[PDB]
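Encoded as structure tokens, the structure appears first; notes follow it.
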Amino acid sequence: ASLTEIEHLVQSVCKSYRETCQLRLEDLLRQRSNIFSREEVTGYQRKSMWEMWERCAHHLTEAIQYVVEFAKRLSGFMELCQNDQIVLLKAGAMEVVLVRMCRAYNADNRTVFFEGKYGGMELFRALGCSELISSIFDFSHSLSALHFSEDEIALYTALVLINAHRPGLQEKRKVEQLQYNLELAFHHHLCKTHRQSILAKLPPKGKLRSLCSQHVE
Ligand SMILES: CN(C(=O)c1c(F)cccc1Cl)c1ccc(-c2cc(C(N)=O)ccc2Cl)cc1OCC(F)(F)F
């Protein structure tokens, strides 16, 4: 790995993320002023857990489609066997989507973009998943307060995906090589953007994995 190669990898990943990021930062930030009325909230509250679920499951599917596209656009992700690509997406897809949620979270009033507007966590009362939702607000909070940039997200999410210690992989070596190259890109870009600071301040593999497991449950 040279500088052109790693600087190229940084740009590939950021471009890949920007094409696949589903909802534009632009819009997300525009729509913060805009908030659900108590009539609106009470309406989502009133629904059935089943009505809710299927709506959330529509966006989850849609969002998992975008993570896969991102992964497919990752350098040398497609040159891995089918079996490995499945291992990585099946372990990491959902972790990425959670990370990707921080963007639609607004720490300044503890709301998140849902279905066109912003709302608080009480919006999801019908699901009877208060503990879980409340964590999600907390893990999205702690990242929004490091002002995670789009390139920081792209690159971090790429390493949540490309992990040589997932079991099931047949060609570990190639993955370690993909993984390592992205670490370099992350750490390089971090040095270029004077953000070396945020490493110690990110939530560990521990948290993110244990939350995503509570989520998949
Ligand atoms: C509520 N939820 C879940 O993932 C979830 C959960 F956190 C607990 C239980 C059941 C479910 Cl389906 C969920 C699903 C899709 C979305 C979602 C909405 C949109 C959208 N445009 O509204 C787009 C993509 C997605 Cl993945 C957001 C969700 O939760 C937000 C928060 F912050 F409250 F968790």
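To match Swiss-Prot, the residue numbers of chain A are left as they are there, and the shown ones run 265-481.
Using the three backbone atoms N, Cα and C, a Cβ is placed for every residue, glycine included.
What Swiss-Prot says about this one:
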| type | residues | note |
| --- | --- | --- |
| MUTAGEN | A327 to F | Completely abolishes transcriptional activity |
| MUTAGEN | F378 to Q | Completely abolishes transcriptional activity |
| MUTAGEN | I397 to N | Nearly abolishes transcriptional activity |
- State the count of C-beta atoms found within 10 angstroms of the C-beta of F378 (mutagenesis position), not counting that atom itself. 17
- Message: Helix, strand or coil by DSSP: which one applies to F378 (mutagenesis position)?
- Response: strand
- Note on the structure: Residues near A327 (mutagenesis position) by Cβ (under 8 Å) yet at least 6 apart in sequence within the same chain, in sequence order, are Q286, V361, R364
- Query: What is the number of other Cβ atoms found within 10 Å of the Cβ of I397 (mutagenesis position)?
  - Reply: 18
- Taking just the CA atoms, what is the gap between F378 (mutagenesis position) and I397 (mutagenesis position) in Å? 13
